[PDB]
Amino acid sequence: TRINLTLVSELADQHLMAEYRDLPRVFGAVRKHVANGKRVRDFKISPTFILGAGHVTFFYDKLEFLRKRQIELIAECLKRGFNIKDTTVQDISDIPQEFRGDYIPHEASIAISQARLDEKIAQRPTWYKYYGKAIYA
C-alpha cells in the first residue's frame, strides 16, 4: 500500500493504476479497526508525511483527503482511455468523523513522495509508460 502526493495527471500509467487499487485498501483497514473497538487515539499518527514504517497510519485521520484523491485518480483513468470498473467513489460517511480529516501537503512532503516514484521508474524504466508511450529511459 502506497499513497502518493504528486498531481495524478503526471503519474506514469502503472503508478496511476496501482494507487487506484491501493487507496480503497486504506478505507478497508480503518473499517476492520473501527469494528475491533479501535479509535484514532489508539494509533501513533505521525505529525509529518512518512513513506516507510508508519506510512498508511499517517492517513488514518485524513480519509477525506483520500476520498477527494480517489475521485481525481478515477477521472484520470478515464481521460487516458483505461477500462476500469468501480467508476464509483467509496462512501465513507459510515466511518466516524474523527477519521475523515483533510490534509494539504507542504511542497517539501510532495517532494518526498515525488522522489520515491522517481526511484521506482529509474529501476527499469521499460516497465513504465505515460499515456501508453515509453517516454522514460
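Residue numbering for chain A follows Swiss-Prot; the residues present correspond to positions 2-138, in that order.
From the backbone N, Cα and C atoms, a Cβ is placed for every residue, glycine too.
For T2 (active site, nucleophile), the same-chain residues that are 6 or more apart in sequence and have a Cβ closer than 8 Å to its Cβ are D23, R26, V27, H56, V57. The annotation active site, nucleophile is assigned in Swiss-Prot to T2 on the grounds of experimental evidence.
Listed in Swiss-Prot as a mutagenesis experiment, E11 to Q is described as follows: 24% decrease in DNA glycosylase activity. Sequence-distant neighbours of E11 (mutagenesis position) (same chain, six or more apart, CB under 8 Å from its CB) are absent.
Quoted from Swiss-Prot for the published mutagenesis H16 to D: 60% decrease in enzymatic activity. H16 (mutagenesis position): 21 other CB atoms within 10 A of its CB, across all protein chains.
Quoting Swiss-Prot on the mutagenesis of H16 to C: 40% decrease in enzymatic activity.
Here the residue is the original one, while Swiss-Prot reports the published mutagenesis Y21 to F with the comment No effect on DNA glycosylase activity. For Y21 (mutagenesis position), the same-chain residues 6+ apart in sequence whose C-beta sits under 8 angstroms from its C-beta are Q71, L74, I75, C78, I85.
Long-range Cβ neighbours of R40 (mutagenesis position) (same chain, at least 6 residues apart, Cβ-Cβ under 8 Å): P97, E99. DSSP assigns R40 (mutagenesis position) to coil, not to a helix or a strand. In Swiss-Prot, a published mutagenesis experiment is listed as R40 to Q, annotated 20% decrease in DNA glycosylase activity.
Among the mutagenesis experiments that Swiss-Prot reports, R42 to Q is described with the note: 25% decrease in DNA glycosylase activity. The Cβ of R42 (mutagenesis position) lies under 8 Å from the Cβ of no residue that is in the same chain and 6 or more residues away along the sequence.
DSSP assigns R68 (mutagenesis position) to a helix. There are 18 other CB atoms within 10 A of the CB of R68 (mutagenesis position), with all protein chains counted. For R68 to Q, Swiss-Prot lists a mutagenesis experiment annotated as follows: 35% decrease in DNA glycosylase activity.
The C-beta environment of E120 (mutagenesis position), restricted to residues of the same chain at least 6 apart in sequence and closer than 8 Å, is empty. Recorded in Swiss-Prot as a mutagenesis result, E120 to Q carries the remark: 10% decrease in DNA glycosylase activity.
Swiss-Prot lists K121 to Q among its mutagenesis entries, and the accompanying note reads: 90% decrease in DNA glycosylase activity. DSSP assigns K121 (mutagenesis position) to a helix.
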Roughly how many Å separate the Cα of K121 (mutagenesis position) from that of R68 (mutagenesis position), to the nearest whole number? 25
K121 (mutagenesis position) CB neighbourhood, other CB atoms within 10 A: 17
Where does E11 (mutagenesis position) sit in the DSSP three-state scheme? helix
